[PDB]
Amino acid sequence: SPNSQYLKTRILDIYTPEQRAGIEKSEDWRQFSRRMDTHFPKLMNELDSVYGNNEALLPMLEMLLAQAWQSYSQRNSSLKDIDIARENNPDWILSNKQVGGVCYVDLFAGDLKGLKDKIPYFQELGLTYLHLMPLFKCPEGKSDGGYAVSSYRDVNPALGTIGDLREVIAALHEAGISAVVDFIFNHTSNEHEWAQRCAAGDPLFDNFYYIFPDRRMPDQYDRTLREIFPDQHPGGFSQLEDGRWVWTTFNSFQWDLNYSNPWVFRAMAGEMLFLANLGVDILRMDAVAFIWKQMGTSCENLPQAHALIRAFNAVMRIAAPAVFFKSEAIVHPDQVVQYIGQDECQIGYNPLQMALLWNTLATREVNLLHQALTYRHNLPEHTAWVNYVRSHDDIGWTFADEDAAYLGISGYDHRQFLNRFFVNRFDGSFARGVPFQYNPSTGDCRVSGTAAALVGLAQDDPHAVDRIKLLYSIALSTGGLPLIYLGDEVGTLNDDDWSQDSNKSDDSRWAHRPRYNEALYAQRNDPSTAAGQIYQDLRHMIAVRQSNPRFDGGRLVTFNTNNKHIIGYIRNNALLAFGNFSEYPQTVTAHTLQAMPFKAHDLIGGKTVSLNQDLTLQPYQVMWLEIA
Ligand code: NA
């Protein structure tokens, strides 16, 4: 394997003797050279573990390093300052000062210029992180909400131009908000130039995707593949007009990129550098679990997938240190955490906590949630969870069957209950969600619907507002970076037209992708409305989280409340949080509280609470007690 010093001498060979002398003395080269020596070993080791003695490895690597140097040289000075700032502050992601939000540019603000006008509101709310949904060119009509990319460089004309995107990012940074965008690297749309050229037989794009002559291999692979969108097609393949079959894990118009080809890694690394230089702070690594395939396996979470992500990480440490990764791995808990690491994805979605928050609202019992917070919350140094209540996607019940069995709970039976409950097919349920991808062959199913729709706000359930407060309180205080699905802060309900829209009717996820509700946002300062109650309560919790150091970091220790309806945990051995998941008053006995201070201030309600006597919580009440 080649070493950093040797490879750098070749990077400089493009310069004449005179130019070379100047480059070698430049500050940019000095920084690039230093980072190469420190991080190149990791890049080489990761690529070697995947490609081994592949003849294309060396040539691909040298091409990638040459591009990395040009990219860093071009990188704006202001971004280079952020690179240095984060190099020496790896835990910026763990600060309690961080609070994020996510929204679709078109649905929330019309276009990029409109989004820019919403920045003052984001500052009003207290956001320091903003994830904008897929912004680039995609197929007209059906594109999986922009996740079928037809071009990684051209902005969706309905949203604006690449110039408008630069202005937006600059404006976000000026307002103290980090820009977060998707890195859709597992697949492209079937209309992407690479796909068209690969399928046409262009040698330059040979083996950029997985294309087969017939069903022989597809049938073999399908013996172990999980269906993500069973409604769209069976297994993981789709047939082309000419009769061939292509690997399509998701929709048929999304073709999986072939990472067994080193040139594909180089191509996508180039796209990552492009996004990095636009000023993006965090890249959401979409579908990380699926980037490596192997016959006889589920083609999910394979070793090479992790290695490739660690290789991408090293490229950023060398050419754009400020860029961090957010892993999107909605899989088994044992597998979710394997993507999180300082050298892989520094942060990642926490689907287990999210799914269990909803589980607990339905069952009124905190058993599973307590178990998860006790054994699966703490992470390695310099990494953090992204805690959320809802997202642009459906809710999947990804808790571990093994964990549940230990509590005497049957995974399959329990998911049946949760699905029926949340789609209003269970006596007395307050939820008004909609089914997503019910699979007749497996019995699995997911749930669509906004947070407000799922807690009963559509029918004005008197407990709805308090349920929303409880859910968000936990994502905001357990430790990690909380992500608010914009619109939830004013109680936005399901979209009213998706079910009859021919481009959306077969994808219920659109039920929870409503447009900015002018009426509700105009009521956010009125305490007599649901919108005003939800907004002021969430804003208050955000204010407390960001100003109180007791919430800093991502570690927690659970507290046994001795009441199956009340969750309890402690942050920094100084903040005791209690959350009542019952619609009835619930008590934490004085006996249980004997070791606590006699009195403690509650940050939620603002009153002083006595802990040397029975503590009774009202339905869905949350308490944030300062015990130190
Ligand atoms: Na030369």
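Every residue number used here counts from 1 along the chain in the order it is shown.
Method reported for this entry: X-ray crystallography, 1.4 Å.
Cβ coordinates are placed from backbone N, Cα and C, and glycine is handled just like the others.
The active site, nucleophile annotation in Swiss-Prot covers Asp286 and is backed by experimental evidence. The active site, proton donor annotation in Swiss-Prot covers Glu328. For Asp144, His187, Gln254, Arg284, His392, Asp393, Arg509, the entry in Swiss-Prot reads substrate binding site. Swiss-Prot documents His187 to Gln (Swiss-Prot position 195) as a published mutagenesis change and attaches the note 98% reduction of activity. Looking at Swiss-Prot, you'll find the mutagenesis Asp286 to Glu or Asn (Swiss-Prot position 294) noted as follows: Complete loss of activity. Experimental mutagenesis at this site is recorded by Swiss-Prot as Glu300 to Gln (Swiss-Prot position 308), annotated: No effect. Record note (Swiss-Prot), mutagenesis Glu328 to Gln (Swiss-Prot position 336): Complete loss of activity. The unchanged residue is displayed. Listed in Swiss-Prot as a mutagenesis experiment, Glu344 to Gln (Swiss-Prot position 352) is described as follows: 30% reduction of activity. For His392 to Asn (Swiss-Prot position 400), Swiss-Prot lists a mutagenesis experiment annotated as follows: 97% reduction of activity. For the published mutagenesis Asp393 to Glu (Swiss-Prot position 401), Swiss-Prot gives the following note: Almost complete loss of activity.
Overlay of Swiss-Prot annotations on the structure.
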| residue | record | Cβ contacts under 8 Å, 6 or more apart |
| --- | --- | --- |
| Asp144 | substrate binding site | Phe250, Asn251, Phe253, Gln254, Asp507 |
| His187 | mutagenesis position | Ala148, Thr248, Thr249, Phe250, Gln254, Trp255, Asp256, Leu257, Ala287 |
| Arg284 | substrate binding site | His131, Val180, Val181, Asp182, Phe183, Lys326, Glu328 |
| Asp286 | mutagenesis position | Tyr147, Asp182, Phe183, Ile184, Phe185, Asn186, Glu328 |
| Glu300 | mutagenesis position | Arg226, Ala289, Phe290, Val331, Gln335 |
| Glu344 | mutagenesis position | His306, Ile309, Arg310, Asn313, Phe325, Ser327 |
| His392 | mutagenesis position | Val102, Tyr104, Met133, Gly145, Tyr485, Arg509, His512, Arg513 |
| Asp393 | mutagenesis position | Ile330, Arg509 |
Neighbour tally for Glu328 (mutagenesis position), based on other Cβ positions within 10 Å of its Cβ: 22
Densest Cβ neighbourhood among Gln254, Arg509 (binding-site residues), 10 Å radius: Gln254
Residues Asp144, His187, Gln254, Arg284, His392, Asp393, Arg509 binding substrate per the record - widest CA separation, whole Å: 20
Assigned conformation of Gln254 (substrate binding site) - DSSP reduced to three states: strand
